[PDB]
Amino acid sequence: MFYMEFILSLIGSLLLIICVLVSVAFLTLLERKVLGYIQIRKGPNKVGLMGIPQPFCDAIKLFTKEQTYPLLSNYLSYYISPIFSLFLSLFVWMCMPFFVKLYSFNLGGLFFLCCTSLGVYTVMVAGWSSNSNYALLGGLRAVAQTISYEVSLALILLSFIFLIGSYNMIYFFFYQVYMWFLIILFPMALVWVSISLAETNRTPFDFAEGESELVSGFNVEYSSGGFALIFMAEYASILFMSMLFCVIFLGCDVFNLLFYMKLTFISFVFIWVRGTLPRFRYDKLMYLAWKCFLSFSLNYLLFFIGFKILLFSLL
Amino acid sequence: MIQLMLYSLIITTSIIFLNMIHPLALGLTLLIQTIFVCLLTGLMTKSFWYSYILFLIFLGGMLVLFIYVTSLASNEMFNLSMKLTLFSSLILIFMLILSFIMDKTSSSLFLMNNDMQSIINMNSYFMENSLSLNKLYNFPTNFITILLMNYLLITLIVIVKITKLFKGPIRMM
Amino acid sequence: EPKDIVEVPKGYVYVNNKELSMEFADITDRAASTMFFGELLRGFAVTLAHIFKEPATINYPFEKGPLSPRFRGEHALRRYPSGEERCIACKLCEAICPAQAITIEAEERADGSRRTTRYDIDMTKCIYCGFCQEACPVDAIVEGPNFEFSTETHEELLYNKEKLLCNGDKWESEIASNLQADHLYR
Amino acid sequence: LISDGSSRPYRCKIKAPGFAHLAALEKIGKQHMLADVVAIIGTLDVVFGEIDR
Amino acid sequence: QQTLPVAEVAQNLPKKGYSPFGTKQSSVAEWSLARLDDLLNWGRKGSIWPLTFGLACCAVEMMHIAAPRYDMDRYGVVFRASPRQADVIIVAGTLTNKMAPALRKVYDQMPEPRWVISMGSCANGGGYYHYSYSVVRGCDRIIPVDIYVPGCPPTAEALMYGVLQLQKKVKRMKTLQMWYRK
Amino acid sequence: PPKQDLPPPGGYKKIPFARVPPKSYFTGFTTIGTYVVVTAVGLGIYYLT
Amino acid sequence: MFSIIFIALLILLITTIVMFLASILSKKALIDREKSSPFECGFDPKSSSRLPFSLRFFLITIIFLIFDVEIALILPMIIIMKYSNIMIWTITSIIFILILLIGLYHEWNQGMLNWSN
Ligand SMILES: COC1=C(OC)C(=O)C(C/C=C(\C)CC/C=C(\C)CC/C=C(\C)CC/C=C(\C)CC/C=C(\C)CC/C=C(/C)CC/C=C(\C)CC/C=C(\C)CCC=C(C)C)=C(C)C1=O
Ligand code: SF4
Ligand code: SF4
Ligand code: SF4
């Protein structure tokens, strides 16, 4: 009865947690193979059998390796920031729509907006806590990212929301039963991927890491334990944001198998782009968000305010 | 029940907040409390719509002041206060003890949750936030929203004029 | 096509000379790409196309190479088919070695033949230039085919004559084949 | 190259093409940020060892 | 030098087995540690992360090991920038006096267990500039070295062979099995 | 049979050096025109949903 | 909510256990005065990271605070479209988005969106 109900909710979260945690390990392998094939390389192929156990073969090393205690760092902050980076990455999954109920989440769309914003503090605190010049530049390079994508992100979500009528993610299924919103929203799909990259701090928007501009960005002063969680928390973001693209533009048939064939493909796209584009320039992004994306997104609210109004009169 | 424990934590975090000196110590204290107040407000309401909004609004303000803290008050110091840790921990457990032995039907707030409403209330069967946010965009209160718009846009003219961007960056000279 | 801002003389190519047209037919064409990510689209087609190629990786150590008979590698003191060492301690190799990596001490052997009592190469000082094998008038010293002799200690990289002679016996078959197929050029 | 009639050169000065290029990095990249300076460094086309004789 | 076994003699030898400690442990506790010691070594062996030092003209051949022809990444070797996450340092080039304090510090910042590879003659023993007034005569003067890869520059395969020697050296560590005796 | 590395009798063929651009399928009008049509049909099917 | 809080705590405990395993499973070696020194490309650092870091997007930083608080007023739109008067809802919404665009284009034309130079 009701007492039993919440037990199942625990199982689902734990089941979803271990499954996501496992997948991000295998995603990292997939990233190396695919990125190893776009480049004419072969990719990890020796370890174990045909390279499949590679990511596990790395999780051993990052945990048998010593913690680093930076001399000039506020140790408690430096030590805790990895936890909340991983926690916020996993926690945002509880809003992922299931028809076999996991959590109701009316206003689920907002819950996305709150959680994704939090992911910046963990980078921000980690960089400042490390107390290294590069780490601080990485942190403040990450914050400036939020100032850019944050506002445009909400508006673009609002456009999708107008189509469905509510902030509950479940309704995306019903409206994408005949077709896919990709057709109606092609430029937004293309724009949305672009902002999605900023969310997860990937090439061409890789500024928090800032590899080859900063030595390793805000991660420059992390090691075995802390660095691992920072890494996993990174790829959990990709996996979710890839899924959130599949529920919005690609049917949202969560109970069908193909939905998971789609989910991996969008994950491939994220790796695919990393092997194509050079990194933007730190300012060109912020100009891009405010000069083009923000103006672009507002323009279609009118287009969808008119379209919904026009459609309302007929129906 | 957790409402009382939320009462204890918001009190506890407020006591320490009075004693913070380092700006980031203030910020961390404030950020933690913004979570609880956001959580607590949705308990006594028909929906958590406003907790989402409030949380989102303040987080915008949280980032910006770090950017200025990291530029103005970058070099400052912390000091663990054994008086403070004991005092908060002492009262915190003390307060948590009461919440277990409290007549927590009496402590619950009389504000009508969505379930607290009757079954006959026909207006409670619509969308979660339809009616409440409704007259924000209907005659005559809509003009208030319009008034904000100029107020916000006119604000947007105030910052650029106060700021005088062209005369340089900001450094803690 | 648009015109060139600067007229080009003969025997010279310009990289950014053509100006930008201002006809609506072209501005829209630039606008469409700038507006639907058109330039990046073909960039994505190219990279995806490389997924469908045989990767150029070699399964080392099972497959490896290719090399050529002229390859310069580890050293080795050869010897005549009789078995007698070729080196006569002429010391041309020592004098030409740019790195001064060679040390030789020679003495009248018991049977009275000019020979070395010492021949040391400091492989951490050699540069594998190959001047030693060009200067040897009797092909005594050669740079064998081997390139896989990394050690775990610095001392093991200092070859004395016995180590060098051992290589000249382990690698004798292949060196004699490289010299035959290459001496005419040299 | 200078020769004194012996078997060895008397002095061998070597112009590094990048030497001039890096001397000008003081101004070319002035009033630019790291992403640009990193870009400039590549386009200067400096293989060190030239600059360090 | 110990020569390899002949086919007929080798035709009788038992299969080597994976672990270099064999399955001949007397007790359960020893045997479990031995197997558990393999698990560590299998981990560290698999993913060896160089630091991207690249000092001098060995550095170019340290790029072609990552090039598609040889593909260091096939072996789990992944280049990294920060010395904190880097596990191995490949000192490839001529370590001059001006650099020497910088290498020492960068090596120190690397967390244990850290292994050093010396590439080319320059980093091995000072190489072609051994007698220069401003060259450290081999990096082993400054930091401990675990593998020496000769060459000038070492061939790409030569370095690959060096890396595999480091995997085998890692494979046979006795970090746990020696704690038991300690 | 030559005794030295030399060009063949008659010489090697000409080596391509010029830049060849890839196939172009879309112009400004066709791209802008298609998008409006695709959106319009998209709205048409959206209404039925 | 109360379900989510419980799982929020349960996850936080789980992730916390992960490093508490890492802190013990990690190899332990004596810490050196140089091992814990900061990383700044192998040369000692001139400047603490806690010096005042100059800012150039300060103006945008403030504008970001504003533009969000108008996101609080557009989000409710959808929820109240079935229930509101269409003229009032239509008119007000438009003159909400035009006001935003006009504000943006005004500053864009005035050059405030550009960074300090
Ligand atoms: C040379 O030029 C070049 C450069 O210039 C320098 C480059 O920078 C680069 C840069 C390359 C990149 C940026 C590539 C992307 C790679 C990176 C950013 C980092 C490298 C690391 C990876 C790819 C590995 C990915 C994985 C991780 C880092 C760890 C993540 C955490 C994981 C996998 C753990 C997951 C958790 C789980 C519970 C999974 C299931 C269980 C386990 C792991 C348990 C393991 C074992 C046990 C518990 C033992 C139990 C035993 C018993 C009971 C007996 C290249 C390619 C280059 O060519
Ligand atoms: S190859 Fe050159 S540097 Fe090496 S020993 Fe021979 S002559 Fe000397
Ligand atoms: S040049 Fe040849 S013969 Fe002369 S000393 Fe050297 S190895 Fe011996
Ligand atoms: S050992 Fe040879 S290849 Fe390597 S850096 Fe020195 S001179 Fe260059």
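Quick note: numbers on chain C are straight from Swiss-Prot, i.e. 32-217, in order.
If you check the header, you will see the structure was determined by electron microscopy, 3.3 Å.
Placed from the backbone N, Cα and C atoms, the Cβ positions cover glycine too.
Under the heading domain '4Fe-4S ferredoxin-type 1', Swiss-Prot lists C:109-138, citing sequence analysis as support. Residues of the domain '4Fe-4S ferredoxin-type 1' (C:109-138) grouped by DSSP class, helix first, strand second and coil last, total 5 helix, 8 strand, 17 coil.
Swiss-Prot lists C:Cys118, C:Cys121, C:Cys124, C:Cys128 with the feature [4Fe-4S] cluster 1 binding site, giving sequence analysis as the kind of evidence.
Here Swiss-Prot flags C:148-177 as domain '4Fe-4S ferredoxin-type 2', drawing on sequence analysis.
Taken from Swiss-Prot, the feature [4Fe-4S] cluster 2 binding site applies to C:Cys157, C:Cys160, C:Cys163, C:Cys167. Its own atom aside, the Cβ of C:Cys163 ([4Fe-4S] cluster 2 binding site) has 23 Cβ atoms within 10 angstroms in the protein chains shown.
Of all Cβ atoms in the shown protein chains, 23 besides its own fall within 10 Å of the Cβ of C:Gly199 (mutagenesis position). Here Swiss-Prot notes a mutagenesis experiment, C:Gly199 to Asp, with the remark: Disrupts mitochondrial function and results in enlarged mitochondria. Neurons present vacuolar lesions leading to neurodegeneration in the central brain. Results in behavioral defects and shorten lifespan.
Taking a C-beta cut-off of under 8 Å and a sequence gap of six or more, C:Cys167 ([4Fe-4S] cluster 2 binding site) has these contacts in its own chain: C:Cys118, C:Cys121, C:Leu123, C:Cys124, C:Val173.
Taking a C-beta cut-off of under 8 Å and a sequence gap of six or more, C:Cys128 ([4Fe-4S] cluster 1 binding site) has these contacts in its own chain: C:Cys157, C:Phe162, C:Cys163. C:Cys160 ([4Fe-4S] cluster 2 binding site) is 19 Å away from C:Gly199 (mutagenesis position) when you measure Cα to Cα. Across the binding-site residues listed here (C:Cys118, C:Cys157), the residue whose Cβ sits among the most other Cβ atoms within 10 Å is C:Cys157.
The binding-site residues C:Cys121, C:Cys124, C:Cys160 differ in how many other CB atoms lie within 10 Å of their CB, and the one with the most is C:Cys124.
The binding-site residues near ligand 3, defined by a Cβ under 6 Å from one of its atoms, are C:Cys167, chosen from C:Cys128, C:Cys157, C:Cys160, C:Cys167. Same-chain residues with CB within 8 A of the center of the C:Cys118, C:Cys121, C:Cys124, C:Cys128 CB atoms, the [4Fe-4S] cluster 1 site residues themselves not counted, are C:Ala120, C:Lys122, C:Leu123, C:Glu125, C:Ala126, C:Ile127, C:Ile133, C:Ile135, C:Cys163, C:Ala166, C:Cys167, C:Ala171, C:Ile172.
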